[PDB]
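Undergrad: A single structure is presented below for examination.
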Amino acid sequence: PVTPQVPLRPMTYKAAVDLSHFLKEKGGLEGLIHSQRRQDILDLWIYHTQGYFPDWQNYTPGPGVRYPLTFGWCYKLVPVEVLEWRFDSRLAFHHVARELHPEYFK
Amino acid sequence: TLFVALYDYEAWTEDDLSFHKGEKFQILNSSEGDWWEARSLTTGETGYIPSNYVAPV
């Protein structure tokens, strides 16, 4: 990653959706095993290249499937704990993480 | 008040403007912070660009 740093900007619903689809199309994230280290690396890359501050990619606690806190991010983490990144367009319409774990929005 | 690209920039999302070093821009908006709405004088296409990637002429 040797391209000069772009300015900061907020992750919006729209940016999160566009970003989800961009990564789905580029491919590589779907069916990738999740380490916290891998998550952090992805966040830093997106931060360096796109300027989104790396505080948007938080998921719901285990066990089972892990749901994104940022509405519009269409990736969740799927067991088999061993997690994989998995695209789900439903997350752009239903804010699952706010449903299952409302305690992160107060 | 016209600007020129100093680096290449490949955009990921359609709201952003991809450009090459040595491309020219009309700045349409500078009020919303450090990402500027600009128009490529080479393609005419509008979009957002990182302000630190351009410099006055």
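Using the numbering of Swiss-Prot, the residues shown for chain A are 69-148, 179-204, in order.
Determination method: X-ray crystallography, 2.5 Å.
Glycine is no exception: its Cβ is also placed from the backbone N, Cα and C atoms.
For reference, Swiss-Prot lists these features for the protein:
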type	residues	note
MUTAGEN	A:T71 to R	Increases infectivity by a factor of three
MUTAGEN	A:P72 to A	Complete loss of binding to HCK SH3 domain and altered viral growth; when associated with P-76. No effect on Nef-induced CD4 down-regulation
MUTAGEN	A:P75 to A	Complete loss of binding to HCK SH3 domain and altered viral growth; when associated with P-73. No effect on Nef-induced CD4 down-regulation
MUTAGEN	A:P147 to A	Complete loss of binding to HCK SH3 domain and altered viral growth. No effect on Nef-induced CD4 down-modulation
Undergrad: Check each of A:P72, A:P75, A:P147 (the mutagenesis positions) against chain B and write down, in sequence order, those whose C-beta lies under 8 A from a C-beta there; write 'none' if there are none.
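TA: Going by the Cβ criterion (under 8 Å to chain B), the qualifying mutagenesis positions are A:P72, A:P75.
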Undergrad: Where the model skips 30 residues between A:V148 and A:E179, what's the CA-CA distance in Å to the nearest whole number, could you check?
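TA: Across the 30-residue gap, Cα separation reads 7 Å.
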Undergrad: Around the Cβ of A:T71 (mutagenesis position), how many other Cβ atoms lie within 10 Å? Please give the count over every shown protein chain.
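TA: Around A:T71 (mutagenesis position), other Cβ atoms within 10 Å: 12.
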Undergrad: Look up A:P72 (mutagenesis position) in the DSSP assignment and reduce it to helix, strand or coil.
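TA: Looking at the DSSP assignment, A:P72 (mutagenesis position) belongs to neither helix nor strand, so coil.
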Undergrad: Provide, as an integer number of angstrom, the distance between the C-alpha atoms of A:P75 (mutagenesis position) and A:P147 (mutagenesis position).
TA: 36
Undergrad: Cα of A:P72 (mutagenesis position) to Cα of A:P147 (mutagenesis position): how many Å, rounded?
TA: 37
Undergrad: Around the Cβ of A:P147 (mutagenesis position), how many other Cβ atoms lie within 10 Å? Please give the count over every shown protein chain.
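TA: Taking every protein chain into account, the count is 12.
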